[PDB]
Amino acid sequence: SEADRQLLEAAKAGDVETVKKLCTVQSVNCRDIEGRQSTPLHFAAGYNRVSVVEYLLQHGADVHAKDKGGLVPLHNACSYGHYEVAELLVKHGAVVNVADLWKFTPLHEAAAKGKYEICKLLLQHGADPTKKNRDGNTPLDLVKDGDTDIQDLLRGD
Amino acid sequence: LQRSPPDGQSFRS
């Protein structure tokens, strides 16, 4: 629907006022059919729109919702280094060991993208640095050579 | 099948 399209666009842009006008019990968990089925919460999380993330969560957005590739909004936040968003999602019950269709977890994303504080947050909440994705790679395996601090963090040493 | 990235980006700018 045009309304849902406008809502998804508003979530992506961080347009709080438009989100408030279009967010209904029926649209809060709508999906971008013409993309990868991101929900408003995926868009707000991935584009670091904190106020929108907050509003959506308050109004019943599903923190556990998977997109077409099996990503939850915590994946989006972690891949793009959005620490506050990640913390809000975890506080609202997001599963940290969640795995997409390729068995990538949020820790795989944070590690690969060089996000130390987010890795630390995930580990504090029980994220498993030993979980292999479908390629057989752990999050540690995906750490860039230059990020020796992240390597040490995930090694527990 | 390509694993495409999540919707989003790291820098708002």
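Numbering of chain A is taken from Swiss-Prot, so the residues present carry the numbers 490-646, in order.
So this one's X-ray crystallography, 1.5 Å, going by the header.
Using the three backbone atoms N, Cα and C, a Cβ is placed for every residue, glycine included.
Here Swiss-Prot describes A:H553 to N as a published mutagenesis experiment; the accompanying note says: Enhanced hydroxylation by HIF1AN. When secondary structure is read from DSSP and collapsed to three states, A:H553 (mutagenesis position) falls in the coil class. Cβ neighbour count for A:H553 (mutagenesis position): 14 (other Cβ atoms within 10 Å of its Cβ, all protein chains included).
In Swiss-Prot, a mutagenesis experiment is listed as A:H553 to D, annotated with the note Enhanced hydroxylation by HIF1AN.
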